[PDB]
Amino acid sequence: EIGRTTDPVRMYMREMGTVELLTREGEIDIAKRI
Amino acid sequence: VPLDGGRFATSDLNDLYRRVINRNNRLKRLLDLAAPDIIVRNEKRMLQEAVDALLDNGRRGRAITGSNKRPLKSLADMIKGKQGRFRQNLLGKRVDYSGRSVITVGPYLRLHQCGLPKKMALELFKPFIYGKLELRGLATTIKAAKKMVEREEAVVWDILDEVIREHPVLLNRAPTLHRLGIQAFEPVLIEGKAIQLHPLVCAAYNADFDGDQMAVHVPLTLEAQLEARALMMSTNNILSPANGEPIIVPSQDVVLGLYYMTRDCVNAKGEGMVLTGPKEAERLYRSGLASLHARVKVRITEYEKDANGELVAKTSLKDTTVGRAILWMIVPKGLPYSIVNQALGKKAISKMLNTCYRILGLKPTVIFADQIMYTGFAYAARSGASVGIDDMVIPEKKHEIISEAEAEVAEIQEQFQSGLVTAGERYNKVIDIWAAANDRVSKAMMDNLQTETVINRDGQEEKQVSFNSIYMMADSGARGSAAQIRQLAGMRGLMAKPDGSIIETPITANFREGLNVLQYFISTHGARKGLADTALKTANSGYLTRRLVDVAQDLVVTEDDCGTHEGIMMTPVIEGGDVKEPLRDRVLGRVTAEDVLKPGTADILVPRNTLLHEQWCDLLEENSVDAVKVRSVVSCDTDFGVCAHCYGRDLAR
Amino acid sequence: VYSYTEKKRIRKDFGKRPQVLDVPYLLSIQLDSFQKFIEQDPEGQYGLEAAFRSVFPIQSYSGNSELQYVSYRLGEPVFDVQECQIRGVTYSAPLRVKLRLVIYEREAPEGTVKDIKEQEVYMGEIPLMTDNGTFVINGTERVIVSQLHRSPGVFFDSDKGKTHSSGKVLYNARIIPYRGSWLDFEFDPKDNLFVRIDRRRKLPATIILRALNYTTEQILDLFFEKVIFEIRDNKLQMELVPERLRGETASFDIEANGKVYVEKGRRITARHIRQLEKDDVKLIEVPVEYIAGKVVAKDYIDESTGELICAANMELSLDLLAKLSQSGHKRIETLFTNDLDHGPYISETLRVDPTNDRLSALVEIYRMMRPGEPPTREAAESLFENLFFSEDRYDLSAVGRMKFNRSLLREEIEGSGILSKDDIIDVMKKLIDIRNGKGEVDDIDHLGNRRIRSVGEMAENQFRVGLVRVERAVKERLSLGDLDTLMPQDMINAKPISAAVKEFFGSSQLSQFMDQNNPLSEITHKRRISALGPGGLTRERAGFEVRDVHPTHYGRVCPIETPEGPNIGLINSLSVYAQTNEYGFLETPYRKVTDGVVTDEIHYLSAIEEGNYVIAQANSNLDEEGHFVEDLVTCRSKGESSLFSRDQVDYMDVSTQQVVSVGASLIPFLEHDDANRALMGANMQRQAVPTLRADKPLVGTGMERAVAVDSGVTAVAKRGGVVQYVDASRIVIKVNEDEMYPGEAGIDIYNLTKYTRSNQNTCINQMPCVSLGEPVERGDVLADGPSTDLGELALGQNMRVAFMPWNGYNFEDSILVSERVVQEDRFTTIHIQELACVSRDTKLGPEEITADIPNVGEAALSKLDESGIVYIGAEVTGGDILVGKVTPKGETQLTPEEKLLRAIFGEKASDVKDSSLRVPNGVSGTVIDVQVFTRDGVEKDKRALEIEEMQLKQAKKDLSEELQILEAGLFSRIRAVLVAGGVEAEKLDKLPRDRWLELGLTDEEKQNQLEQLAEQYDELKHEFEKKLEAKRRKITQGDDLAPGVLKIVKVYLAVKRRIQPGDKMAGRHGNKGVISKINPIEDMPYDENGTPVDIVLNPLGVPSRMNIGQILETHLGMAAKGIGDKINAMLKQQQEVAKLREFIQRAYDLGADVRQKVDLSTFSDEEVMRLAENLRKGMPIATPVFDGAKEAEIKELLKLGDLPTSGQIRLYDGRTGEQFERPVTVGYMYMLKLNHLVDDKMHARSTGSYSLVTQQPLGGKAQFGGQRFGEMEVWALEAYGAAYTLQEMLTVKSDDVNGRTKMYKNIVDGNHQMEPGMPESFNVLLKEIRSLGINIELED
RNA sequence: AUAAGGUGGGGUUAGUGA
Ligand SMILES: [Mg+2]
Ligand SMILES: [Zn+2]
């Protein structure tokens, strides 16, 4: 039922939609790790 | 390439090559930077669509465009389709040494030659002008000859006058369906700038002079000139490849003239005197002392080759017209007289030319055909065959036959008013009685026309065939038939409806009178449906030929004789009624499989490997043979070809 | 009674039927459409205000910022029309729009705005039209054709038969919106109701029912009837209306009241239903197994457990009847089924839907529409709202609402733009009803379902596209709107707007180029109805039926006129009398017919409203009272002609011409010919080319005044007046006093169009047809334009003709002509070419224009000026040099070190090249005009200065004459004030006219009028200088050009073309012809009187190509010429007014009943004379389309002449000198020549340029190119045995560079020896697929 | 021989009488 979605944009949205938006303090958390 | 100015008409291919190596290099730098799998995954997918977008755009789910939102051209469509290289630039190429313009007649030519304009000649043969012009030393170097053929000095008209002495050229008409569309001629230079063309070629081209353009070509090399004069030359092809009928039949108006020639009104000037020879008949005509269509017992003399091709004089006093004895002088030696002793419709003159080819070979048929063209236009012009509004004659009974017919549909209609009959029954009876009354009007106008001339003959009265112009033009076989004059004088038809069914009220009027509004409206329904069908029908028919020329394409008569005994059995076909195609044409010119056992029980009529020309066909035609097993090409045992003894005749040779 | 001007040449007219209503104004479609596009119309519909009010006001993305609308105001053009034709501009007016911008305060969408502002900002330009309706875009003249397209609405179709080969029809329902998403309902052979959206994949319909928030009992509630079983004494006895017993056999012994009515074995007849309902009982008993065949309607649940006993849409089992039997639910609801009557179709459609609730149904909608993405609630919800319920993304027109409510039998014609539920539910009911057998599907080609668009509809649509796309921009800039700093032109860019609309009029399928070689060319190119274009068909996939005529075409579309070729019937042309609806359907005129009286009022009918009525056909003999003299009359009811009673009728045709277009209303005797040659007569009749000396046609059709007037290529007197000043260039009319306005007295000055280039390179020119000192009429012709004569349209000329074969020069259709024709030079036309020479400034300097050249002779140098330009009127030939253009290759323009050493050494250097504009090869002619345009800031040249001051001098001449005449009006008004209040007729003109204020006059308003006329005098002075000086700023300035060019020089070359054997020329009956031999005079046939005939056609074209109207035409022309030369016979002979008066009086009586009925007795004996010399070259004779003259009248009119009644005169050959037997038909035929002349068809090529991708010669003539040797004649060559020919021609003559060079050398060396080599196109082929991933090689 | 020249769209011409 993955409808042969030959647009690469569509599936690219399907992968980038996995990760949700991080707040700005989580950037302090991650750049802390950096 | 650049277009007009600083811009550039791009190619598609350069565009997608730009895309694919941009794609590649970005993927390389991404592999250098150690990106996450989402990104390089996506980029590799972009490279996949990039590469196939190069190969075959559009076979992937959505194509791509650069500008005008219109999908750009990959490499795959550069081969396929109506303008990929196969049908576009490999089978059909554009050629130098060609010209193209509009045709016209000029009937004074003989048929082994055509008209050609001086400007197109002086353009097409420029390197020959350079060659012979160098030879005569009128100009040494080349650019001197360039300005001589530009500036138009008077000496060059002698020169291309000279070099078109015996150099053949080709002509082409664009819908070149069958192979008579290319024929060759010898150019005669013409003042003016349209192409003049001998009249008998026009029917072979199917090229009316309504504005058809033709194109010409020049074989350059020596061997191709020999192929032109050897095979392409128009005097070669006179019989169709489809069948042994002549295709150099006179077309339309010469047969009007000759039909007017061999006819007779029943009393005329010089009615029934005597005469010793056709020259005197010519003096009587041009002296104006006897009529043209007037019968006179004359003396004529003829020849025949019953012996070893040996032509013998013999003579008598035939009774004939004047004009039959006139065109007797054009006929060459080996003919019977009674070939011209009738009214000479289009069929009679056609088989006249046919038997002239069968008996006297090639050249007398050729020069005979030119001569009958000349006298055809001579006496056609001297005839004065007009048309008039008074020439079309309305039958007086038309009004009454229509009147009783509408009474009859009133009777069946009142059978439906009280409902004694059903719908389709009233429908069918009404359409039948309109068919019957329509036929009554049909032979009404025919019986009124065909023999209306009633005149005295040194006596009281006598009927004969009509000198109405229409009845001559339809009777001779020039144009039209009883059906079209039926649509002129009598009522026209029962036109169909858009459903494909048929309308119950016929078009009662005719073209000499005025149609109403709605009869005309119904008629333009029928006409539009007609020519629309011609358009799309053309579209399919070309595709049919385009197909099956490819599936054959390859079969070459390559051997003499397979030496076999198989084949098929020819019989005359019968539909279930009359014989609709006899024996002697299905057999004509195909070499038998076994020998013809005569139906004399155990007599061999014709041996097993013989050509059946006309004499043999008359031979077993007399003995009423019903079936002959014959050699066919389906049974030819040849590898990669067909032996000639399984095929038979050329049908144009 | 007539005009004074119409009495110059009155036309004899046949025609029995009295006309009751004339032709309309011809250009009415374009004019009322685009008129309705731009005007200040309130109330939205219809126009620009519909666009602005449809989209405005517009708020931000909830940032409480909002812009709104005030008004628009469209300015004047900067340019007139014909100068814009010169320069190349768009004739287009600016668009100034008053908006208004407010900004709400925070915490206040509803609150007071803090700030407002308003400016009138600019948005691009739109073209106007001319009063001849055309548009002018880039110097050119373009015409937008109205488009026929499918009306939005709802439709029903079978697609009978051919699908699935099962003998079973389908039925499908389609909604077409005006703008949005399609929606289609359909069935299957397995009979389930399926729906698809925008032609996509298939879904059952009940999923869209559940999508509209409906439960199952609501669904089965709507689409069916409740059928009532009830738990009763035993076996669940039945309530029954015996209407349901129709069409089915009694499954049990159906019985009631203890009485057997219908046993098993009998179908319950309507007799038996009459028995039952005669007893009128409903409570009956069935046995229980009758209930197991049934499906429960509602959902009965259990009471104790609270559980579902049984769901809807499932067949009862007797054990379920036991489960409910033990339940005690007394009611049992089921549905009615009859496969004959009420099939239970949507039940199984509820079986195959896998879905239950609203939300999942929304999911599979979201998944079929955007495939391949995870579902989300509100994306599905808002998506589903945005498919049908969006005021932005979906719209039906009010037309679509009208068709909708008509289609489902609603009442009021108005409603919403988007649709709702009850719409869809009613549609499904209707489609179910057609599935049942009531109602019918509807054909598409019925003209009540095809709507024409026009111009202003399409320009409105494109303008809406531009506004919403720029509004996507504006909402972006506004939601980030920093306050108090933005004036509404940072959000607004006019470039999306002007980009969209100039995109439209630039490149459309419908903005096609206008052909201009005929007044009839444009006048039929504007009334064209196309079915192609956006939202339209394709030329290659229409069926036969949409190309076919439909019996609703009668009176609305011309049946017979269509282009022959690849699109027949798609490019239909409009009728004569037809107008359009308010809504856009095709209204057509009729006469109101009462009880026995035909009322003379007109009354318009649409397509579908016509069919209820019954129509009197036009040629029905009524007798002066409305009363038809017969009692049966030909009428049409519903697409069929049949004989109806005397009092059944409802309406009458207006006229006999309403069936046809103007394209064939010019055909005389159209009814006597076949439709094929009629069609060819119209379409070839369009393509005629104007001649030098125009000439009226004898056999006219009465339409020539109308099409001559309504084509604006003539110049018509706008007011009634008297001629003051005739000139060849201008014309000056004194206005009569009654039509003279009280203020601004004035006079009329019209400026004629002289020789200018058409669209098709032909001469368009206007000539004065009036004398001086002459009363004119408002609405009367003054200038004969091209192919117009005395207010009458006249294409070619009319000549003597005869019908005989003559030495085969008329063999097929070739036309022999006499030398007399070309000696009179009466087919010679004029052609005009326009050639240009550009001047680009590149790197390595500009380019120059002067007469300095390297290395050509003084021959071409003789014919230039000092500036390098040919003089006006120097006749040139091909290859001559028009403008010497050179490039400085090697110009320096370096540092002042250079200019230093140039001052030291001299300036000698940097001179090379030449690119002079040369005359094309083979053409010749005469220069008539030079145009020079100069980029601004570039020094103008001397010849540009002389033409510049010449234009200047013309302009000041024009304004100076204006001020002379209006000044004469003002000071002559001052003498018209100094009549009363101190007249001094001696002392007024002593001093000149200026000091007429200050004579002795009282202190009143008259000396005041002297003062304000000194004011008006002063604004004549000052305004005169500012108009003149503004004109100097127009002509003086350097005009804009393309970027990178310095100056463009346009050259107009003028060619005269006579005739030559090979030209196509033809009559008006499809009788084509190529002219064959120009044969001297002495060889023509000639009568006993001695006159030559001029053209000898061929009699064989008549019986096959059945067009007998040419020979009827020929007889009538013979009669007309007999009258005119009978007059001139009495006129070169001296004769008084009486005999001419009596004679031509008789010549206008002429037998039968006509409308003409004129007398000569009311005339001046000089207009008698003037009309007499107008008649000395023939008598103009009209003929209506179907009510033209008959045989008895034309024999009668020949009898008025001295010509014999048969019309077949004996002849004599000029070569034999003796009589042809069987005298032949002569007469006069009106003939045309066409612009397929042989001069540009003749082409050859020895050896020219080659293409570069394949070394192959180019295609075409303009590119000096060769012919295509197509593959069919290749098949013709190998059909012969010609082996060497196609190898040579296929290779050497075409492709290999080597073979053609060497063979070229061998010809110029006198050798004939081909060399094969290898075709280059094969080489590019295999290296092409070699560049593809394929190893392909040539082996050993 | 310095007039050259890709891609779309539109318009037109020539292609039966049973
Ligand atoms: Mg033709
Ligand atoms: Zn064989």
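So for chain C, numbering is Swiss-Prot's, and the shown residues are 2-1341, in order.
Heads up, the Cβ atoms here are built off N, Cα and C, so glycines get one too.
Under 8 Å, Cβ to Cβ, and six or more positions away along its own chain, C:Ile561 (mutagenesis position) finds C:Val661, C:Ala665, C:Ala676, C:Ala679, C:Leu680, C:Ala683. A coil conformation is recorded for C:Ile561 (mutagenesis position) in the three-state DSSP classification, outside any helix or strand. One mutagenesis experiment catalogued in Swiss-Prot, C:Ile561 to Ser, is accompanied by this note: Resistant to antibiotics salinamide A and B.
Residues within less than 8 Å, Cβ to Cβ, of C:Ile569 (mutagenesis position) and separated from it by at least 6 positions along the same chain comprise C:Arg548, C:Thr563. According to Swiss-Prot, the experimentally introduced change C:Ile569 to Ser is described as follows: Resistant to antibiotics salinamide A and B.
Here the residue is the original one, while Swiss-Prot reports the published mutagenesis C:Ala665 to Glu with the comment Resistant to antibiotics salinamide A and B. Taken residue by residue with DSSP, C:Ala665 (mutagenesis position) is part of a helix.
Counting every protein chain shown, the number of other Cβ atoms lying within 10 Å of the Cβ of C:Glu813 (mutagenesis position) is 24. Here the residue is the original one, but Swiss-Prot notes a mutagenesis experiment at this spot, C:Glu813 to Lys: Disrupts the enzyme's active center.
Around the Cβ of C:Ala665 (mutagenesis position), the number of neighbouring Cβ atoms within 10 Å comes to 26. Reduced to three states, the DSSP call for C:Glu813 (mutagenesis position) is coil. Under the DSSP three-state reduction, C:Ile569 (mutagenesis position) is assigned to coil, being neither helix nor strand.
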